[PDB]
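There's a structure below that I have some questions on.
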Amino acid sequence: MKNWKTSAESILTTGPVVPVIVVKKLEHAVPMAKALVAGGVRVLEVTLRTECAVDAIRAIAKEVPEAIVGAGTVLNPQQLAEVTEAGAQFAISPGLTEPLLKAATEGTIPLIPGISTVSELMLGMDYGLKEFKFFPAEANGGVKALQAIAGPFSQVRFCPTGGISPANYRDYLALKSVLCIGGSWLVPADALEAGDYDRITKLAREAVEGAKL
Amino acid sequence: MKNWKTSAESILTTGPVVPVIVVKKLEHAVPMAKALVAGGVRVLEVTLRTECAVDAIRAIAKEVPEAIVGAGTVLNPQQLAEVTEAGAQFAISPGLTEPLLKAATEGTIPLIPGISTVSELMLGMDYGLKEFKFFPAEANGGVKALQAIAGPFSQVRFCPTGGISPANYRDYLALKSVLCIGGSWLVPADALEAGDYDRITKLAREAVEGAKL
Amino acid sequence: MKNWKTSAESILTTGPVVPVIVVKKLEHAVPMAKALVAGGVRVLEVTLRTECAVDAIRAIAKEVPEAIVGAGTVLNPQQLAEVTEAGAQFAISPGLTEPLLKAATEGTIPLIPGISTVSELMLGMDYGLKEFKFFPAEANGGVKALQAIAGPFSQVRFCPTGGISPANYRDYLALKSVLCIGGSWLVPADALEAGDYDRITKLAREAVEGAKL
């Protein structure tokens, strides 16, 4: 993608786990980010699901240069522009649309959009995309659905998200078409409150080590 | 929606159950409508699946003005225009398309379209819709699928239809994102054959009572 | 379809099984095709998943006149034009897109595109299509998903492909909405590589026989 200095591919190959973060209290954002990085996890997807999401991205971009912070739940060009202005290095959407694909490919940061069907995948491919999220992974029919969906497209790569846990992420990572998975367990909503970051570091370290072979 | 004097939201918040109606003999339409209204069920989806469907909508709008009569299985702008002219107060589609979303938003009655994936949901959201049918519910993976799909979208509301019955409607109604469900069991064929409209009134009454809490 | 001398329907009604072919070695294409025809299987889908695919289609169209050869994995107008020029009698795609639907209906050969949802089906129906692939059949939820999806569309017909084998093709063929199925087992990759043509003829004959009643 000519307008993207950082490729979507590089974002996904950084590590085997991309945490799907929901941040309710802004003050927890930076420490949380540092804790994840200290555990070996650098690509951070801050979902636009709370009022302070954009401000958390901005704060993490400024105070934690060691993170590759991005946005999640980007639903339209308007939000895409807002997270870009805030410093997102990448954007994730749970699905795709023509206006979002047009705005993203014309913009400066990579978009890795979710798909659930081959038709949706083909529409992203019409805009030159090769990297996608497979969301909701389990609900779309998990590993087997993903193996079927990917069968006719040898060059495509995914980051399945949705119902993935330490119990099954290895099943996904074993696939040739999968580069990494998205998960919510590295940052327990209740771990935030009270200032419990060592817990988060530990979980991240275990996620990374549990991913090998 | 600026062109819609009756909102899509008000159609779905009217009651917990929207009967999905397949009218084979025109003469049954009006008495069936009155019987459903007597039992407290007023939002009536007359599917464009039988030859007399548009005539039933027109007869119900004329003889049972208190019912909120609408059309179902609306597949394109041409059908939407026909049911609108016939007196439909709302239109339901099993899936969505851009010309259908465009024609609907340019028109006078609300469209509540079905979606099965987040991408389809996002395309509806680009036209500013917030109310959707989740069809076919069970085959799309039922409750869990809907819970995964709805997780990143806090403002959207659904009316799941497809495989819902007394056995499981409460499961769907309990979700925060669900306002009502679509079902076919309120109008049994044998009650019509018997002219036992009281059976239909009773079933509607039970559907509504069984939905509380 | 006015620009299609051969209807999409005639393609699907020719036989109960359409082999999904992956030809790695160009030299094996013609005798493979003759072996399938000798076993009673004429509609051949040569997928655009190998470098020699378009040449295989050309060689089969010229040399095995009793075969109805077409292309598979057609992803955009460019590929459609190319297989059209090489002699394909039909095109199959794993999903659909407006550009693909528009180029196909303006063209000379039938496109039977795959769908997974009612919205995808409706988009195809906006361009006048009545015949579709249901891909990936099993991952989409198999027979039940297909039954639910087709319930509101009495005129639509399908060719399910994806996870279908002798163990279950009968379950699909028994549906009133199914005209035939697509499968990969008649042409085992290892038989094509070695030139086991009597084996291929035998598998084809068993496929056809096992499909009755």
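According to its header, this structure was worked out by X-ray crystallography, 2.1 Å.
Just so it is clear, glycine is given a Cβ too, placed from its N, Cα and C backbone atoms.
Record note (Swiss-Prot) on the mutagenesis of B:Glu45 to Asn: Aldolase activity is significantly impaired. The feature active site, proton acceptor is assigned by Swiss-Prot to B:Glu45, with a curator's inference given as support. Per Swiss-Prot, pyruvate binding site is recorded for B:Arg49, B:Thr73, B:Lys133. Swiss-Prot documents B:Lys133 to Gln as a published mutagenesis change and attaches the note Absence of aldolase activity. Has reduced catalytic efficiency relative to wild-type protein but demonstrates a considerably altered substrate profile with an enhanced activity against pyridine carboxaldehyde, benzaldehyde and alpha-ketobutyrate; when associated with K-161. For B:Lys133, the entry in Swiss-Prot reads active site, schiff-base intermediate with substrate, with the evidence type experimental evidence. In Swiss-Prot, a mutagenesis experiment is listed as B:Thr161 to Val, annotated with the note Shows little stereoselectivity, accepting KDPG and KDPGal as substrate with roughly equal efficacy. The change in specificity is accompanied by a very significant loss of activity against KDPG and a 5-fold increase in catalytic efficiency with KDPGal as substrate. Record note (Swiss-Prot), mutagenesis B:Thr161 to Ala: 13-fold decrease in catalytic efficiency with KDPG as substrate and 250-fold increase in catalytic efficiency with KDPGal as substrate. The unchanged residue is displayed. Mutagenesis annotation in Swiss-Prot: B:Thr161 to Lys, described as Has reduced catalytic efficiency relative to wild-type protein but demonstrates a considerably altered substrate profile with an enhanced activity against pyridine carboxaldehyde, benzaldehyde and alpha-ketobutyrate; when associated with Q-133; the structure shown retains the original residue. B:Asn168 to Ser appears in Swiss-Prot as a mutagenesis experiment; the accompanying note says: Shows activity significantly greater than wild-type. A mutagenesis experiment is reported in Swiss-Prot for this position, B:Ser184 to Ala, and the note states: 1.35-fold decrease in catalytic efficiency with KDPG as substrate. Has only a modest effect on the catalytic efficiency with KDG or KHO as substrate.
Describe the structural surroundings of these features, if you would.
Cβ contacts within 10 Å of B:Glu45 (mutagenesis position), excluding its own Cβ and spanning all protein chains shown: 27.
Within its own chain, B:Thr73 (pyruvate binding site) has B:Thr47, B:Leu48, B:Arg49, B:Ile92, B:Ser93, B:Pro94 as residues 6 or more apart in sequence whose C-beta sits under 8 angstroms from its own.
Under the DSSP three-state reduction, B:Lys133 (mutagenesis position) is assigned to strand.
Taking all protein chains in view, 25 other C-beta atoms sit within 10 angstroms of the C-beta of B:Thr161 (mutagenesis position).
The DSSP secondary structure for B:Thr161 (mutagenesis position) is strand.
Within the same chain, the residues at least 6 positions away from B:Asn168 (mutagenesis position) whose Cβ sits under 8 Å from its Cβ are B:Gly142, listed in sequence order.
Secondary structure at B:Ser184 (mutagenesis position), as computed by DSSP, is coil.
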Which recorded positions among B:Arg49, B:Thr73, B:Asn168 have a Cβ sitting under 8 Å from any chain C Cβ?
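From B:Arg49, B:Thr73, B:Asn168, the ones near chain C are B:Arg49, B:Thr73.
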So among the recorded positions B:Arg49, B:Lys133, who's got the most Cβ atoms within 10 Å?
B:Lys133
Using B:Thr161 (mutagenesis position) as the reference point, find which of the mutagenesis positions B:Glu45, B:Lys133, B:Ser184 has the shortest Cα-to-Cα distance to it.
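Of the mutagenesis positions B:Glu45, B:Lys133, B:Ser184, B:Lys133 has its Cα closest to that of B:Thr161 (mutagenesis position).
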Taking DSSP as the reference, which of helix, strand or coil describes B:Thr73 (pyruvate binding site)?
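DSSP call for B:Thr73 (pyruvate binding site): coil, neither helix nor strand.
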Rounded to an integer, what is the Cα-Cα distance in Å between B:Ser184 (mutagenesis position) and B:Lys133 (mutagenesis position)?
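On Cα coordinates alone, these residues lie 15 Å apart.
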Through the lens of DSSP with three states only, how would you label B:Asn168 (mutagenesis position)?
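Note: B:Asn168 (mutagenesis position) is coil by DSSP, not helix or strand.
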What's the number of neighbouring CB atoms sitting within 10 A of the CB on B:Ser184 (mutagenesis position)?
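Around the Cβ of B:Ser184 (mutagenesis position), 16 other Cβ atoms lie within 10 Å.
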